[PDB]
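Written below as structure tokens is the structure these notes are about.
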Amino acid sequence: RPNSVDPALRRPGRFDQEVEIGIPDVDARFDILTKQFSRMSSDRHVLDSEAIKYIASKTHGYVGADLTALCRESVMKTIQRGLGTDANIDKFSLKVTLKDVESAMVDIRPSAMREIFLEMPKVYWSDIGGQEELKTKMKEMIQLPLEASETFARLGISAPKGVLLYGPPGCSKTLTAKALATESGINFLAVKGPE
Amino acid sequence: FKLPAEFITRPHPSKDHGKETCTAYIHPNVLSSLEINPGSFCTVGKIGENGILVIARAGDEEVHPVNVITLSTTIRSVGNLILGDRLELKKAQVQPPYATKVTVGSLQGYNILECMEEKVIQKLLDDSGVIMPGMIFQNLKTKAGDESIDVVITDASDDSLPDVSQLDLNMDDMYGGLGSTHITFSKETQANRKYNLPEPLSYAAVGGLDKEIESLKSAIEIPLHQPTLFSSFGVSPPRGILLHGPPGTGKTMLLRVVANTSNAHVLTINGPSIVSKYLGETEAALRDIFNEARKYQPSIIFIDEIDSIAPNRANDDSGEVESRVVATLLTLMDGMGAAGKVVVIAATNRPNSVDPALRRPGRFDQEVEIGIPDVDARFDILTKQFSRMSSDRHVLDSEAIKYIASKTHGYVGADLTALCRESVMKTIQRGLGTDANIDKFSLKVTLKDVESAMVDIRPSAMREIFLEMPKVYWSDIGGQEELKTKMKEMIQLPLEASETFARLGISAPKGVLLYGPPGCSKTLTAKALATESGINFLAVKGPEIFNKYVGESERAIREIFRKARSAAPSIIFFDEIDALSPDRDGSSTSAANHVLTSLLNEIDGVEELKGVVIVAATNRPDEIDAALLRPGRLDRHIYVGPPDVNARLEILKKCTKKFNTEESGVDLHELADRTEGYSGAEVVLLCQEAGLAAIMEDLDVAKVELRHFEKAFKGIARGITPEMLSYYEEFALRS
Ligand SMILES: Nc1ncnc2c1ncn2[C@@H]1O[C@H](COP(=O)(O)OP(=O)(O)OP(=O)(O)O)[C@@H](O)[C@H]1O
Ligand SMILES: Nc1ncnc2c1ncn2[C@@H]1O[C@H](COP(=O)(O)OP(=O)(O)O)[C@@H](O)[C@H]1O
């Protein structure tokens, strides 16, 4: 945490260079899982890539450190399910499956739920709920700046940079931000009032 | 100039025959420093327990390191000398006088060894030294039918002049080839209780957590016994194992059991003695301990009270012991080796107080959870204990054990052991007082002393609780089944469908609210919920958490919530939440707002509490803050109005049960019909005040008259107006 560090250290004159590392997104998690599978080699597992995307999607707030522990506990679950059932049968045939991974992600209980910044929430347009006019308007004002910043700079008008939403406390006021974050693929900041 | 200080035991390598009793592989420098002939006896101090196990000595071949010493598995089992202990050396004592009888016990066998006997005596005493009270050897090869046999030789019939020698070792001079002293095989004797030998803790001694202990044993056995198989995967085996639970569950006992039952090296810490004033001394000691740990491949690490050794840095950064020790232990346990075979067992009373850096999937992914024993576990513990001191000293049938277990539902294994000890000592005291020095075998153990024992000892929680044993039951209360059908399912959801919630992901809202008019049955409903649940109940009320000091309310809230979390899945109840619910109305202080925000965050904020269930009771739910009156938390609302005709009749009959109905002159229905607009508390008080009116005449009476009831009705007021009932109804309509 740079905040706990003395601000004298965080001086541009000396410590100008800064590198920011965030929690992996869906693509980074998929790449990490594929690299781990390649490292542990195909002779010890039978998996397909669609299951890798499914696992990456199912992990929203998971950190990169959690994936290795999940793989290790899945290995333990497979070893136990082989031993205690088949009375010390050969482990080569059992290799790696999906049920152990599912049990591992159920019982892992990660401690990364509490955070001030969530990176790339996953929700698709086939899951959200809203009205057509709101979706069209949000598409219009997300496609205006990111695709016409140079045009606005040439015209010297910039972008409104302000959108206000008000409605019933049911839905279509909070999940819309997550939908926009998932669709646009741009960094998303969520701030809670009482927090 | 070597100056040896402390020594560590080790099993004898290569097996075979060799010495097997007096190996004592020690560098010749230590032999010369002790000024004693190497071809003589040696001693192992082992700190305390005088007797020092005087065994003969032998020299090594100059490669055996000075620090480590070999005591052989036979002596290790004889004296319960576990691996990693500290030992001291001193001059030998006087030579043993002689051996008189020596008698075998035929451990865990049906005896009848004559077919496979083959002159066991030569096999027993083909060795130098050999302390008579202890010989434990492998079966080796005995005729056909292989199998395994062990012998108990603890019992002895001789005495030695010095009281220091605890096991009174004896010399050997008999005859054997490849006749004794009046034979040695007689009876299947167990370990002798006269000398009070330290009984090894068997793996079957602990019970009621068979699934948990089996999972822990497998999780610690698969890395050690299968290191290559796990290393083939390339994911590497973790070293951290977390043990936690309520106090008195016996986690230290199971740690001792697994240490004794494992032949691999075990290491444990002796508490805060490692912590010292010098900053570098503790680091050097930890580094040396870790070095000795991974120097030998099979090693077990035992950690106790990790919460005190490694407190949370955020909670209190007092200094000295701080996050630096957490970091150094994490670095030490991160990379001792690639595959290796190392497991670390950490026991903590409060997992929350532990540093969250320790509680991470990268270092402590595997956790073991221990809860309060249930009826079956307590019954198993009691049966094990009774088998432990044998039926020769007590008589108790299975139904009696089940009844005792059912009566003591809030106890723990430590509580049961203390109950047995207090029952034994009270029985001894009663026998001494009454029977005038009778043999203790005749009186043995009965039921009355044990019942008085659980009556007197009281549960170790030392907090006020109904416990459902001496308090109101379901038969004593007559109400409406409509709310009962709801609450039974509502509180059977979490206790019975935790796996269903985990699999489906629906989980539990954990929010239930009960609103009732003053004088109605609201606390009665809470008591009924607690009774039917059969789980520990915490009696918490609104103003109780409030205090004059600023911030004390938050401390009390955190205390009660971490107590409820560690008190198994239960229900937390607030008697009067109306004292803190309204903040906008009445100009509440900042403390009330802070408490409301804290409880809002605790119920369904940032974290979810699967174990406990939150139930709240308010005198008036219309002034509650809109933040709490939100769907998802405390959403369920039950009107639970005044008792109807049948409930009022049942309540009157229960009150009249102490009286006599035949001579009362009432039909138990006219009174209920007349008393229809009164509150439940007023209805209950009506019977008592009418009884007072009846006894007004001549103190103690046996007859009640209608004039007394009329005077009772005239002299009291309901105190309930239709306006508040209409307001309560409007609360239901508006929601
Ligand atoms: N379930 C049980 N069955 C039989 N005896 C038990 C049980 N639980 C406790 N005991 C007895 O109580 C003693 C206390 O156990 P132990 O020292 O392991 O306690 P603990 O819960 O780990 O707590 P602490 O570390 O404070 O001692 C045991 O040595 C044993 O004699
Ligand atoms: N049938 C009954 N027998 C004995 N006591 C009762 C009975 N019904 C209710 N009570 C008592 O009346 C009290 C009800 O409190 P209640 O009036 O609901 O509080 P509030 O006024 O905050 O709503 C309980 O504490 C309970 O002990």
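Numbering, chain A: per Swiss-Prot, residues 391-585 in sequence.
Cβ coordinates come from backbone N, Cα and C, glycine included.
The following features are taken from Swiss-Prot:
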BINDING   A:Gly557, A:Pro558, A:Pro559, A:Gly560, A:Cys561, A:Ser562, A:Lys563, A:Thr564  ATP 2 binding site
MUTAGEN   A:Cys561 to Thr  In drg1-11; severe loss of ATPase activity. Severe loss of oligomerization. Resistant to diazaborine-mediated growth inhibition
MUTAGEN   A:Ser562 to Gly  Increases ATPase activity. Loss of oligomerization
MUTAGEN   A:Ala569 to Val  In drg1-3; resistant to diazaborine-mediated growth inhibition
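Positions of the features from Swiss-Prot, shown on the structure.
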residue  : record               : Cβ within 10 Å
A:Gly557 : ATP 2 binding site   : 12
A:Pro558 : ATP 2 binding site   : 7
A:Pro559 : ATP 2 binding site   : 8
A:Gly560 : ATP 2 binding site   : 9
A:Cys561 : mutagenesis position : 12
A:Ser562 : mutagenesis position : 16
A:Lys563 : ATP 2 binding site   : 14
A:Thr564 : ATP 2 binding site   : 13
A:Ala569 : mutagenesis position : 21
Problem - Integer Å distance between the CA atoms belonging to A:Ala569 (mutagenesis position) and A:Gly560 (ATP 2 binding site) - result: 16
Fill in the blank from the handout: A:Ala569 (mutagenesis position) sits from A:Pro558 (ATP 2 binding site) (Cα to Cα, rounded, in Å) at a distance of 18
Problem - A:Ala569 (mutagenesis position) and A:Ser562 (mutagenesis position), Cα-Cα, nearest whole angstrom - result: 10
Handout entry: Residue pair A:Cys561 (mutagenesis position), A:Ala569 (mutagenesis position) - Cα distance, angstrom, rounded
Key = 12
Practice task
Could you say whether, by DSSP, A:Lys563 (ATP 2 binding site) belongs to a helix, a strand or a coil region?
Solution key: coil
Exercise for the section: Rounded to the nearest Å, what's the C-alpha distance separating A:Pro559 (ATP 2 binding site) and A:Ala569 (mutagenesis position)? Just drop the number here, would you? Expected result: 17
Fill in the blank from the handout: If you measure between the CA atoms of A:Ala569 (mutagenesis position) and A:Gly557 (ATP 2 binding site) and round to the nearest Å, you get 17
Exercise for the section: Could you find out if DSSP has A:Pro558 (ATP 2 binding site) as helix, strand or coil? Expected result: coil
